[PDB]
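To start, the structure under review is shown below, and the notes come after it.
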Amino acid sequence: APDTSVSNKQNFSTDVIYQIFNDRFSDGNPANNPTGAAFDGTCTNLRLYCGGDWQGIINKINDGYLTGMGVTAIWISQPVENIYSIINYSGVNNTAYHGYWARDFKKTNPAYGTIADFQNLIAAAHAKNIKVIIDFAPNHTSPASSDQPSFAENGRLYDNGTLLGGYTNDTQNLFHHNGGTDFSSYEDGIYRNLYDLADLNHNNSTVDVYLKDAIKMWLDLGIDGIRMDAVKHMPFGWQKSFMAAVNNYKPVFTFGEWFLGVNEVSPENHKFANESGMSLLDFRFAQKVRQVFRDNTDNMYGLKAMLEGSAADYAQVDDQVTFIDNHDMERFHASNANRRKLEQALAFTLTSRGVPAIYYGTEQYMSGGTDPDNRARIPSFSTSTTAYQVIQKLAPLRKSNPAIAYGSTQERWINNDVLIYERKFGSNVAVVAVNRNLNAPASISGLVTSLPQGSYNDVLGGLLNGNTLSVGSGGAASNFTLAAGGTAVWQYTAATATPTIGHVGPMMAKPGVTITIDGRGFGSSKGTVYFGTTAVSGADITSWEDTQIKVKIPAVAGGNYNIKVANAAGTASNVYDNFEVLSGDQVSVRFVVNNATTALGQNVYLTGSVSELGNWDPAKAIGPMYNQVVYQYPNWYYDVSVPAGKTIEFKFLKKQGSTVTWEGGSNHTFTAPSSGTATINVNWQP
Ligand SMILES: OC[C@H]1O[C@H](O[C@H]2[C@H](O)[C@@H](O)[C@@H](O[C@H]3[C@H](O)[C@@H](O)[C@H](O)O[C@@H]3CO)O[C@@H]2CO)[C@H](O)[C@@H](O)[C@@H]1O
Ligand SMILES: OC[C@H]1O[C@H](O[C@H]2[C@H](O)[C@@H](O)[C@@H](O[C@H]3[C@H](O)[C@@H](O)[C@H](O)O[C@@H]3CO)O[C@@H]2CO)[C@H](O)[C@@H](O)[C@@H]1O
Ligand SMILES: OC[C@H]1O[C@H](O[C@H]2[C@H](O)[C@@H](O)[C@@H](O)O[C@@H]2CO)[C@H](O)[C@@H](O)[C@@H]1O
Ligand SMILES: OC[C@H]1O[C@H](O[C@H]2[C@H](O)[C@@H](O)[C@@H](O)O[C@@H]2CO)[C@H](O)[C@@H](O)[C@@H]1O
Ligand SMILES: OC[C@H]1O[C@H](O[C@H]2[C@H](O)[C@@H](O)[C@H](O)O[C@@H]2CO)[C@H](O)[C@@H](O)[C@@H]1O
Ligand SMILES: OC[C@H]1O[C@H](O)[C@H](O)[C@@H](O)[C@@H]1O
Ligand SMILES: [Ca+2]
Ligand SMILES: [Ca+2]
Ligand SMILES: [Ca+2]
């Protein structure tokens, strides 16, 4: 199958995601609507159930609303059973219409539908070439009060009907009892409760095994991807073990929500996306887009800096899920704002690197403040808005033009208000010109592109006042006027003769797992696949065609490898780096080291005899470790994904920058559990 097939669960870069808030999209089955004080069919009270469900999504899939827009993937609300409690917050009733208050991860939320309804949704979506992504929130269950168990459902967790436990009298330690986070540090936001939500303890074997078994059920139901909720609030090491469980079973594209504020650039964020096994929602991209196109707090130079910076900071920038707003932000379109701002932001997002995600209703110019005002019922299913047409014209380009799906990004022209950038991949090019200034046109002279000489019509057909481009010798465009609020897209596509890798997924797994290598020019006959210097050919290459290769990971030692392929003739492709071969199945283990004193700025790290611990390379040590919540300095702790049942030798380090101080004495040693979790507690050896 081609890289663009709906069957490709490892690659969403050629897709356009439509984020659906189930309850506020379409009520296709009134029979499953909650009743009484938990329901408002008019959807005037945005804190109660409005009725939107899976049958509604099926109907909108079947009547062409999404297909006609060019949407090829949908991200829906967490499908698991939520609490049925109506929570009163200072005189205001609240329900779990949003789906983020889970009580049983192995059952469906009856308001959305039954297991059968879910199966029909997967079927209907796939029949229309639409992939299905489910939200999944394993950080917590629901709102709870430790000393007032009558509140809500006490964050109670069930396993397919069987009660596991609640927040009160939690003798099993299924949850954290470290108070609430003040967001002062990553550790604080991870091991303390997010608001009043019962924080799940992933170091508890029951919780660990339970959640991994749960995701497997959904994977068996045929989902194509996962949107992980609040990943900044769960142990990064546990999450790596979670992604390993997914990838070593049935890998699907996974991205997490790591909120970033305006002007925030987080090294920890980059590291997570680069080493966790999942990518992230691109808040850096979203916040900068809002600054430039919505709020006028930065200009095109800032947009350019974000593009060049993110391309350098993310190992796989093409896996980051871009957006201009969501359910936790004020709607991009302000009621009294010029609609061109939203239209440009959309055009920019749809033609930029990564995986574009559109919040439902954006195409209908929905406006609204913060939660819950940004979650109104979609007011119309019109295909005639300019925004709908913008998506309709550009979304399909991610399928037809690989430069947009996998291309590099290069600024070709720029000033305060204008940015003209070029996407390029193999013998494919896309050039996009955007003038955010709504009152002043720009004179574009000196523009040079990789487009072959000739005339190029605006793909948008002048919808956003774009113009035809005249390209002369060497790719130099003749002078032209970029209209006020002008946005234009020009492109060139042709067959690529040389092997070119545009994407690889999953990027982390154990030997034997099948990965997907997508691109152009691979040829029709099986070639060779390289993991570092190791060559793979023949039987282990399950299938091979010009745009997609399916190949089993070779039994090489755990570590980081560069991926490259060569066609049957022997011509090598470009290198796609940072692929991690795991040492085997993974388990989450907490390491604790006692009395490890440091000076301010100096932190303790973990190193060891397996790639999961960096194979004794300090530059690849695990950390910085924590020392505030679960354990207190001079004691440090950290949760780490390690190979199951393996005997591992390890030592702790004290690092400041790249300067490292090693533990003295002999290596510590232990054997990782075959399943579930474990805690290894040792003393720092001078
Ligand atoms: O919690 C994350 C921080 O952990 C580490 O900080 C350690 C210091 O290394 C350690 O010396 C000690 O700091 C004390 C400091 O020396 C003293 O001047 C001050 O009056 O009290 C401090 C104790 O709070 O303890 C802290 C841990 O609290 C790490 O070095 C640092 O970079 C991390 O931010
Ligand atoms: O490089 C792989 C080895 O990494 C680890 O070895 C560490 C030691 O644990 C650590 O004590 C330190 O050893 C130095 C030693 O303290 C000092 O007296 C001597 O003069 O130099 C030693 C270094 O040559 O640093 C090494 C890493 O260089 C790990 O313990 C070991 O099993 C690995 O094989
Ligand atoms: O539930 C909303 C949202 O809350 C948190 O997001 C914070 C973020 O962490 C802070 O850095 C700052 O930006 O305020 C945000 C408020 O939304 C959680 O991190 C996030 O998961 C959650 O969706
Ligand atoms: O011509 C090559 C040149 O094109 C672009 O430069 C623009 C510049 O961005 C505009 O602000 C204005 O000064 O016109 C220039 C072209 O004459 C690229 O930005 C630049 O890197 C490139 O060399
Ligand atoms: O009950 C607290 C809040 O829970 C949800 O918030 C979600 C948020 O929408 C999601 O993006 C984030 O990643 O996780 C939190 C917790 O699941 C509700 O959507 C909010 O209305 C509540 O205030
Ligand atoms: O300051 C809070 C928020 O205000 C506006 O909604 C901005 O568009 C957004 O980027 C910012 O995060
Ligand atoms: Ca319904
Ligand atoms: Ca947590
Ligand atoms: Ca890379």
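Per Swiss-Prot, chain A residues shown: 28-713, in order.
Placement of Cβ uses the backbone N, Cα and C atoms for every residue, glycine included.
Record features, source Swiss-Prot:
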- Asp54, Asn56, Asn59, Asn60, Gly78, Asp80: Ca(2+) 1 binding site (BINDING)
- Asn166, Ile217, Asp226, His260: Ca(2+) 2 binding site (BINDING)
- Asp256 to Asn: Reduces activity 23000-fold. Reduces activity 520000-fold; when associated with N-355 (MUTAGEN)
- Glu284 to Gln: Reduces activity 4100-fold (MUTAGEN)
- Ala342, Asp604: Ca(2+) 3 binding site (BINDING)
- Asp355 to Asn: Reduces activity 56000-fold. Reduces activity 520000-fold; when associated with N-256 (MUTAGEN)
- 608-713: domain 'CBM20' (DOMAIN)
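The Ca(2+) 2 site, placed at the center of the C-beta atoms of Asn166, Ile217, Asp226, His260, has further neighbours from the same chain whose C-beta lies within 8 angstroms: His167, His203, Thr208, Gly216, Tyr218, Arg219, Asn220, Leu221, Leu227, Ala257, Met261. Other Cβ atoms within 10 Å of the Cβ of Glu284 (mutagenesis position), summed over all protein chains shown, number 20. Residue with the densest Cβ environment among the binding-site residues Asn56, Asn59, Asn60, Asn166: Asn166, by other Cβ atoms within 10 Å. Classification of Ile217 (Ca(2+) 2 binding site) by DSSP places it within a helix. Within the same chain, the residues at least 6 positions away from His260 (Ca(2+) 2 binding site) whose Cβ sits under 8 Å from its Cβ are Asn166, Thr208, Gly216, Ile217, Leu221, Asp226, listed in sequence order. Fewest other C-beta atoms within 10 angstroms, among the recorded positions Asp226, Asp256, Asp355, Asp604, are seen around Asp355. Only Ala342, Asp604, in sequence order, out of the binding-site residues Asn59, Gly78, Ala342, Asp604 have a CB under 6 Å from ligand 9. In sequence order, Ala300, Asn301, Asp604, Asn605 constitute the residues six or more apart from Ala342 (Ca(2+) 3 binding site) in its chain with CB-CB distances below 8 Å. When the binding-site residues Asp54, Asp80 are compared by the number of other C-beta atoms lying within 10 angstroms of their own C-beta, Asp54 comes out lowest.
Between the alpha carbons (Cα) of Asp256 (mutagenesis position) and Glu284 (mutagenesis position) lies a span of roughly 5 Å. For ligand 5, none of the binding-site residues lies close by, meaning a CB under 6 A from one of its atoms; the full candidate list was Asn60, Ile217, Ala342, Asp604.
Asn59 (Ca(2+) 1 binding site) carries a helical DSSP state (H, G or I).
Under DSSP, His260 (Ca(2+) 2 binding site) is assigned to a helix (H, G or I) in the three-state scheme. Taking H, G and I as helix, E and B as strand and the rest as coil, DSSP gives the domain 'CBM20' (608-713) the counts 6 helix, 50 strand, 50 coil.
A 10 Å cutoff on Cβ-Cβ distances gives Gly78 (Ca(2+) 1 binding site) a total of 26 other Cβ atoms nearby, all chains included. The separation of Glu284 (mutagenesis position) from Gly78 (Ca(2+) 1 binding site), Cα to Cα, is 26 Å.
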